[PDB]
Number of protein chains: 2
Amino acid sequence: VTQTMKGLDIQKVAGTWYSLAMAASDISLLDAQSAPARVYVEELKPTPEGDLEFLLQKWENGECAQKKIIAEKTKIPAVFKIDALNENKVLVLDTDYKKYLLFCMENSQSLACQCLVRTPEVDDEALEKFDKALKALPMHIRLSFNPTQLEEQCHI
Amino acid sequence: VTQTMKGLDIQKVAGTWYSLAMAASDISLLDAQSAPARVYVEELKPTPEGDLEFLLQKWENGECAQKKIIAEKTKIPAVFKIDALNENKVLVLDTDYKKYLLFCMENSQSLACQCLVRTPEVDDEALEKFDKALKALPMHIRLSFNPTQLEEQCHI
Ligand SMILES: CN(C)CCCN1c2ccccc2Sc2ccc(Cl)cc21
Ligand SMILES: CN(C)CCCN1c2ccccc2Sc2ccc(Cl)cc21
């Protein structure tokens, strides 16, 4: 991924978000409701020391679970790192802070991204920017959700 | 759907095709490998009387089945009709006859479409046209396949 935001004021991205759209390099990453990249954002929490913490929802066994994950900071302001079996990088491509924010999760050759929004509505404008950002990238599946699904656990 | 091809010479669309990309109004139509719209095109056969016949592949129980379906002709050259529990319309939006062909299956509020190609390669140009044609339409999932998957039963 070759697109980060400059002057990333991480403190300003805290609060409430909606995973409006999702996309992945491989069909099986967003494939079924249980698929590995199919993860729903509830909340972004930065820590005082500048780490970034996710609140998420996942369909796991027979239902919608809750989760926390903490992405530790780096030298480049917009790149974070999560400790799993892999080297998992999170990158903030772009955000205007108060409507939308775009980001990608990547490893290593797998890659997923998302268009986050503040309210339960279809920001047409946000979807463009998200589309522009991806045509640089080798994606093979995309999803987006309606306002009705946006107010449910795990998106219905 | 508000886009058909004019002067549709149905005889010229016979032979071999590859379901390069797919898209649907609802996530669950292309969702899992078993999903209702997830149907792979092997061959288009017109009949002498101008009916249009599909050869397809579907993942059904534990494997990739074969199928035939016959879409009967109408007054408008580019619209066909299949007899199921529903009124199922097929529409040919566009084809240059020798590289790509776009079409949509619709009922009634469900809708899926596809970009068909002649060989196992990514026609970048074909994907544009397909993208143009859909932004008129309320889609919420898209897929595309690589050349490797294109030579397998049911796309791997
Ligand atoms: C335990 N899980 C639910 C979380 C890892 C899922 N997840 C993910 C998915 C597909 C490919 C790469 C990644 S890294 C990542 C980075 C940030 C976030 Cl928010 C999610 C992910
Ligand atoms: C028995 N099945 C495998 C065939 C029906 C599936 N199929 C379909 C899917 C989702 C929504 C509407 C339709 S009508 C249709 C028209 C032409 C073709 Cl080629 C396929 C379909």
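Chain B is numbered as in Swiss-Prot, which gives 19-126, 131-178 for the residues shown.
Going by what the header records, the deposited coordinates were determined by X-ray crystallography, 2.6 Å.
Keep in mind that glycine also has a Cβ here, set from the backbone N, Cα and C atoms.
While the structure shown retains the original residue, Swiss-Prot records the natural variant B:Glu61 to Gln with this note: In variant D. Under a cutoff of 8 A between CB atoms, and with a sequence separation of 6+ in the same chain, the neighbours of B:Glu61 (variant position) are B:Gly33, B:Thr34, B:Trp35, B:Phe72, B:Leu73.
Under the DSSP three-state reduction, B:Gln75 (variant position) is assigned to strand. Here Swiss-Prot describes B:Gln75 to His as a natural variant; the accompanying note says: In variant C; found only in the Jersey breed.
Neighbour list (B:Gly80 (variant position), Cβ cut-off 8 Å, at least 6 residues apart, same chain): empty. Among the natural variants in Swiss-Prot is B:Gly80 to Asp, noted as: In variant A.
In the three-state DSSP scheme, B:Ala134 (variant position) is classed as strand. If you draw a 10 Å sphere around the CB of B:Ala134 (variant position), it holds 23 other CB atoms from the protein chains shown. Among the natural variants in Swiss-Prot is B:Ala134 to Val, noted as: In variant A.
In the three-state DSSP scheme, B:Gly80 (variant position) falls into the coil class.
Within the set of variant positions B:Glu61, B:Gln75, B:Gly80, no residue has a CB atom less than 6 Å from any atom of ligand 2.
Comparing B:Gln75 (variant position) with B:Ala134 (variant position), their Cα atoms are 16 Å apart once rounded. Cβ neighbour count for B:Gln75 (variant position): 19 (other Cβ atoms within 10 Å of its Cβ, all protein chains included).
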